[PDB]
Structures are given as C-alpha cells and as structure tokens.
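Data first, discussion second: the structure below is written as structure tokens.
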Amino acid sequence: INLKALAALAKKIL
C-alpha cells in the first residue's frame, strides 16, 4: 500500500 506510505508521509512532517 502507498496509503500507509501516505500516513507515513503526513508522519514524516514531524
């Protein structure tokens, strides 16, 4: 999935 990549992406905002 690139949705939990998407959640990890919001996630890597800090």
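Header says: solution NMR.
Backbone N, Cα and C define each Cβ position, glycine as well.
When secondary structure is read from DSSP and collapsed to three states, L6 (mutagenesis position) falls in the helix class. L6 to W appears in Swiss-Prot as a published mutagenesis result, with the remark: Moderate decrease in mast cell degranulating activity, and no change in antimicrobial activity.
Taking Cβ-Cβ distances under 8 Å and a sequence separation of 6 or more, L6 (mutagenesis position) has no neighbours in its chain. Here Swiss-Prot describes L6 to I as a published mutagenesis experiment; the accompanying note says: Important decrease in mast cell degranulating activity and no change in antimicrobial activity (S.aureus).
Mutagenesis annotation in Swiss-Prot: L6 to K, described as Loss of antimicrobial and mast cell degranulating activities. Mastoparan-17; loss of antimicrobial and mast cell degranulating activity; when associated with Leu-13; the structure shown retains the original residue.
Among the mutagenesis results in Swiss-Prot, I13 to L has the note: No change in antimicrobial and mast cell degranulating activities. Mastoparan-17; loss of antimicrobial and mast cell degranulating activity; when associated with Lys-6. The residue drawn here is the original one. Residues within less than 8 Å, Cβ to Cβ, of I13 (mutagenesis position) and separated from it by at least 6 positions along the same chain comprise none.
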